[PDB]
Structures are given as structure tokens and as C-alpha cells.
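Taking it in order: structure first as C-alpha cells, then the write-up.
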Amino acid sequence: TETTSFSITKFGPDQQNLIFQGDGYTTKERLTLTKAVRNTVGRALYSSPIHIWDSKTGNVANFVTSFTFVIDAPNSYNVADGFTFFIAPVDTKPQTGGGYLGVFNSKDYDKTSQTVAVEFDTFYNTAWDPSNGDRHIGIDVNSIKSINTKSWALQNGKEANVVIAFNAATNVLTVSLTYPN
Amino acid sequence: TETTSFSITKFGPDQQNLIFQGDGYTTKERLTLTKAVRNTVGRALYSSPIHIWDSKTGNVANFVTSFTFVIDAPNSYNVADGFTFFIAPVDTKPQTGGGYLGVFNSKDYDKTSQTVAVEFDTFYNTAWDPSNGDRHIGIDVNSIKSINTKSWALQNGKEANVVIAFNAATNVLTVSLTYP
Amino acid sequence: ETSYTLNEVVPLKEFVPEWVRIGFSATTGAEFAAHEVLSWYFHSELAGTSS
Amino acid sequence: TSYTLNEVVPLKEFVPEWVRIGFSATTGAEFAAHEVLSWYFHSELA
Ligand SMILES: CC(=O)N[C@@H]1[C@@H](O)[C@H](O[C@@H]2O[C@H](CO)[C@@H](O)[C@H](O[C@H]3O[C@H](CO)[C@@H](O)[C@H](O)[C@@H]3O)[C@@H]2O)[C@@H](CO)O[C@H]1O
Ligand SMILES: CC(=O)N[C@@H]1[C@@H](O)[C@H](O[C@@H]2O[C@H](CO)[C@@H](O)[C@H](O[C@H]3O[C@H](CO)[C@@H](O)[C@H](O)[C@@H]3O)[C@@H]2O)[C@@H](CO)O[C@H]1O
Ligand SMILES: [Ca+2]
Ligand SMILES: [Ca+2]
Ligand SMILES: [Mn+2]
Ligand SMILES: [Mn+2]
């Protein structure tokens, strides 16, 4: 049996158990992925590799993650591009910026990607996003075109609490975002 | 609040969350630090840095580790040198081998070492070990000469269960070795 | 309390390696916004297996 | 059979704030195989 676990309730200035890529850094107890600045990417990884399944037995791990995040836009109308929790190869490095969220490079299935991500997408990119134009939560596997999406109303500047859970017995990945009022 | 936890019940052939140094490697579900060969060093570290105290607040972590290990010697007389659980700087690398257990370099106190270690020492080194000559569990901070030791009888080839715990409220480090 | 939810069957062992790194990503393009995370907890549990 | 050892060790004074933990084992003129069969660790910093 293998378990990996950690919790960070307030990030410190030198958070040595995280690997920072792009613009990610910690300021005033928060992990900052981007400032409200144009065309940037910020990524942050837990430093330990996690054993998520085994080729010998064919077993898959169960896991849960919860976090509180804040998106703070200049106003409720001009907001982009969003945010992602992802599971990638140990040597994952930033991919395309913009609507690709620093994690994919295409709209087409890319088997070399090997990453699955739950996106909180704030900008409607006409080429791949659900046509109704709403902001949404999406599950993405090897492509920026989510395999399933739910419309979400952004509350600018408010704390949102999310729980992501994977149940290995059913292969159900569940995502829950609550705004506390 | 900062928390780090992990458990490895059986080590597989590619334990990517561990850093190996010297001859450390993993085989047949076990972490092998040393083969029964002379003059070797093996060490294995958990991959993540762990936050043990904080200068802003002055706070220090509570922690607990448990492991079961086996020492397998050619016979119960020709045994050396022992094994260590240690806490050291993030960039730590093997120090002197043999009696220095891969973590220290002198019997004199060295503030530069910044290493605390719990040792399971199977060889009597006259310049620093207990003069009774016995095999012993010892606590080391920045020196191979332990701050305190308990005589221990090795049981060749038997699994030993160890629990080491630190209580930040009293600053007491406890170690418990059991042959079940 | 207003909640949003999504569940999907995704057979992870068909997509990711056995060993992975997890993390967060956030981008901006022509439009922008600050993306911050205030706290993070994670726990995984693999029945039996390194092999 | 059990062996127990206790000591006040004020960790802050000896160790950096951020550390790596692990195991070490050596041999010299004499030798033994040293193996670990399982490992559990947990820490909590307030
Ligand atoms: C119908 C209409 O006119 N809609 C406009 C959008 O055209 C406009 O969206 C931007 O359009 C630019 C050129 O048309 C693109 O370069 C922009 O893409 C970049 O920025 C977005 C958002 O950050 C990213 O997803 C992309 O990856 C690029 O980085 C963008 O599509 C917007 C405001 O810019 O107004 C609409 O009303
Ligand atoms: C009474 C008697 O002679 N007993 C011998 C010991 O003399 C001998 O110990 C070794 O002696 C060597 C010098 O004569 C040293 O080089 C050895 O040190 C190395 O090995 C030890 C044990 O592994 C380590 O602790 C040291 O760090 C060195 O690596 C050692 O002191 C032993 C070995 O044959 O047998 C006794 O019976
Ligand atoms: Ca988008
Ligand atoms: Ca010795
Ligand atoms: Mn989307
Ligand atoms: Mn000793």
C-alpha cells in the first residue's frame, strides 16, 4: 500500500515542497499563479511523485484533493483564461498559454500528453468551448476540449471551495465547487 | 498548518518518491541500503523537503515515523556497522562510511553538520562508542559520539519494528525498538 | 451555499503514467485576472502496489 | 523484546527549517546486509 498526503493551510514565502513554473510564486500566504497581467502562465507542482496506479497488479489509487481559490478580475466581464488542477507525467513542463491553460496544446486528442485536468474556465474560446458561451467547470483528458462540462457563475473576488475525488472501484472522478452563501 | 505524510508498505522496483544515494536500491519489495559486502554506503531520502520548524513563528513540528528493518550478518559476531534514521539539510549527501554511518565525519561536535540521527549501531568503535563494547541504539546530534545510548541485543536476520516520535511541546524525541 | 458538480467515468490508467506529478496551472491571454490558491490538501492511497 | 530511549533534543537549534529525512547504513571491514521493509511518516507544523 502506498499513500502520499500533505496539507498547506497558508503558503509561506519559501515553500520548498512545491516546484514553481512560469510566474507561480507565493505572496502574503497565498499561492499566486498569475497576477492580473496579460499573456502569462504560472504553474505550481507538489514536489513528490505520486504513485497513481500499478502495472503489476493493475490497481489504481483512490485520491481526494480540496483547495480554496480566488479569481480576481478587473470587472465581471473581461476575465480570462482560468485555472486547472492537473495530473501529468513527473517531468511535466508548461504547454501553450491563453485558452490552453498552460496544460494542453490542442483541441485534438494528443496521446503524448498523458495529462488529465479539471479546468475552471472563465473565457469562451469559440473553437472548443461549449457553444452557450458560459464559464464552466470541465474534465479534460489529453485535449483542451473537455469531455464533459457544467456551467458555473463566477463570483469575482470570492473564495470558492472545491473538492475533486477519484474512486478507483468505479473510475468516477467527481468535482464539487461551492461558493459559501 | 503544514502537514506531510506518506506510507510505503512494500517497495517496488521503481520507487520514484525516494532519492537513492550510494548503493541504495530497492529489490524484492525491500529497500536495500547495503549488501553483505565490505566498505559500502547506501542511503535513501524521502523526495519532498519537510517543514520541521518556522523562524517567523518560532514553531516546530510534531512528527512520528515507524519502519521495520532487518539486519542480516554472516554470523552474530562479525557485524558492522549499523543503520540510521536521520534529519538533515535538503541538499544532504553521504558523509564518511564505516563507523561514521554515512552521516557524520567526527566524534567532535560540528555545528556545520546540522544532522540529528537515531542510530542502530552494531560495531564497537573504541574512539567514541560505549566502552562496554555492546551493540546499541543511540541519539546523535552533529557528531557520531551519541548524546545517549541504550544497549541492544541484535537478533540476526529478525524483523525489528521501530517507532521514533518527537513532541514539539516538550522537545522530547522517543525511540522504541521491538522484536515482536 | 451554492454548489456546482460534475462527475465523469475516466479510467485514469489508460491516460496517465504510473508515477505522476500533480499541481495547478493558470493562464491569461488578451484578457486577464489574478488566480490564487489559499489552501491545498491531497491524499492518495494505492492498494498494495509498487511493482 | 523492547528497547526504549528518550531525550530532550531541541530540534530548532540544530537543523534548518526545511529538511530531508531518510535512512543510512554502511559497512567497513566487517559487514551485514541492512534492509527496510516498510516506512510510515507523518509531521504537523502549526
Ligand atoms: C464576437 C467578438 O468580437 N468577440 C470578441 C473577441 O474577439 C475578443 O477575444 C479575443 O480576440 C482576439 C482576436 O480576435 C484573440 O487574440 C484573443 O485571444 C487571446 O486571448 C484570449 C483570452 O485571454 C485567449 O483565450 C487566447 O488564447 C488568446 O490569448 C481573444 O479571443 C474579446 C476580448 O479580447 O472580446 C470579444 O467580445
Ligand atoms: C581485537 C581485534 O583486532 N579486533 C578486530 C578489529 O581490529 C577489526 O577492526 C578493524 O580494524 C581495522 C584496523 O586494524 C580498521 O581499519 C577497521 O575499521 C574499519 O571497519 C570498521 C568496522 O566495519 C569501521 O567501523 C571503521 O569505520 C572502518 O571502516 C576496524 O576498526 C575488526 C575487523 O576485522 O575485527 C576485529 O575482530
Ligand atoms: Ca476557454
Ligand atoms: Ca560503531
Ligand atoms: Mn473549457
Ligand atoms: Mn554508536
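A Cβ is built for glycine as well, from the same backbone N, Cα and C atoms used for every other residue.
DSSP assigns B:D121 (Mn(2+) binding site) to a strand. For B:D121 (Mn(2+) binding site), the same-chain residues lying six or more positions away in sequence with a CB closer than 8 A to its CB are B:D81, B:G82, B:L101, B:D129, B:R135, B:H136, B:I137, B:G138, B:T149. Annotation source Swiss-Prot lists Mn(2+) binding site at B:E119, B:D121, B:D129, B:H136.
Of all Cβ atoms in the protein chains displayed, 21 besides its own lie within 10 Å of the Cβ of B:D129 (Mn(2+) binding site). In the three-state DSSP assignment, the secondary structure recorded for B:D129 (Mn(2+) binding site) is coil. What Swiss-Prot records for B:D121, B:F123, B:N125, B:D129 is Ca(2+) binding site.
According to Swiss-Prot, the naturally occurring change B:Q16 to P is described as follows: In beta-2. In the shown protein chains, 18 other C-beta atoms lie within 10 A of the C-beta of B:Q16 (variant position).
Take the CB of B:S66 (variant position) and look out to 10 A: across all protein chains shown you find 16 other CB atoms. In Swiss-Prot, a published natural variant is listed as B:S66 to A, annotated In beta-2.
Swiss-Prot gives this note for the natural variant B:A168 to G: In beta-2. DSSP assigns B:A168 (variant position) to coil, not to a helix or a strand. There are 20 other CB atoms within 10 A of the CB of B:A168 (variant position), with all protein chains counted.
When the C-beta distance to chain D is held to under 8 angstroms, the recorded positions B:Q16, B:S66, B:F123, B:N125, B:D129, B:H136 reduce to B:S66, B:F123, listed in sequence order. Excluding the listed site residues B:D121, B:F123, B:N125, B:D129, the same chain places B:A80, B:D81, B:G82, B:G99, B:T122, B:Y124, B:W128 with Cβ atoms within 8 Å of the centre of the Ca(2+) site Cβ atoms.
Cβ proximity to the Mn(2+) site centre (mean Cβ of B:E119, B:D121, B:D129, B:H136, cutoff 8 Å) flags the following additional same-chain residues: B:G82, B:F120, B:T122, B:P130, B:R135, B:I137, B:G138, B:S146, B:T149.
Proximity to chain A, defined as a C-beta distance under 8 Å, is registered for the following recorded positions out of B:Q16, B:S66, B:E119, B:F123, B:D129: B:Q16. The Cβ of B:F123 (Ca(2+) binding site) has B:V79, B:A80, B:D81, B:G82, B:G99, B:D129 as same-chain neighbours under 8 Å, each 6 or more residues away in sequence.
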